[PDB]
Amino acid sequence: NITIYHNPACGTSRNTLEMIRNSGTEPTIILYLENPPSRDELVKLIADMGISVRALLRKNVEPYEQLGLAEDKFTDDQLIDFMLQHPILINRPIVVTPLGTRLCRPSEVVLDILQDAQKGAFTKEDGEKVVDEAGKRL
Ligand SMILES: O=S([O-])[O-]
Ligand SMILES: [Cs+]
Ligand SMILES: [Cs+]
Ligand SMILES: [Cs+]
Ligand SMILES: [Cs+]
Ligand SMILES: [Cs+]
């Protein structure tokens, strides 16, 4: 029972999805840009991730730039409401498994919450090796 909030256009999100598959399960895939979490779900994701609301904000996207969000003049709830009204602000990928929830940046963070071991060596799509055939992290 795994869920990934996935952006097919992001290498980090692609590598995370293939690592999930390499542990042997096909996750439920939520294209969050199109189908963002509800307010309640997003608050829960953030609490489970143990990160600040602002640490979930993606920089360098049009609403972050034009809404001035680099500056420290927003409460946590104002930032959650911006994220819901402009879903590209939600950084990615978020992964939920029975063991917990993480913002998988970098992608190998997901190894923390996958229940089953990678089934073989895993190399990221730019050739960065992540785990060898024996299962050791490199
Ligand atoms: O992938 S970075 O530009 O958020
Ligand atoms: Cs499985
Ligand atoms: Cs939803
Ligand atoms: Cs636009
Ligand atoms: Cs684990
Ligand atoms: Cs890269």
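Numbers in chain A track Swiss-Prot; the residues on display, in order, are 3-140.
The header says X-ray crystallography, 1.8 Å.
Cβ coordinates come from backbone N, Cα and C, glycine included.
These come from Swiss-Prot:
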- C12 to S: Loss of reductase activity. Mutant is sensitive to arsenate (MUTAGEN)
- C12: active site, nucleophile (ACT_SITE)
- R60 to K: 22-fold decrease in catalytic efficiency with arsenate. Mutant shows low-level resistance to arsenate (MUTAGEN)
- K61 to A, E or R: Mutant retains arsenate resistance (MUTAGEN)
- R94 to A, E or Y: Loss of reductase activity. Mutant is sensitive to arsenate (MUTAGEN)
- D128 to A: 4-fold decrease in catalytic efficiency with arsenate. Mutant is relatively resistant to arsenate, but is more sensitive at higher concentrations (MUTAGEN)
- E130 to A: 3-fold decrease in catalytic efficiency with arsenate. Mutant is relatively resistant to arsenate, but is more sensitive at higher concentrations (MUTAGEN)
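Here the features listed in Swiss-Prot are placed on the structure.
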| residue | record | Cβ contacts under 8 Å, 6 or more apart |
| --- | --- | --- |
| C12 | mutagenesis position | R94, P95 |
| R60 | mutagenesis position | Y66, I90, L91, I92, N93, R94 |
| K61 | mutagenesis position | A72 |
| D128 | mutagenesis position | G13 |
| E130 | mutagenesis position | none |
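Highlighted here are the mutagenesis positions (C12, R94, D128, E130) whose C-beta falls below 6 Å from ligand 6: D128, in sequence order.
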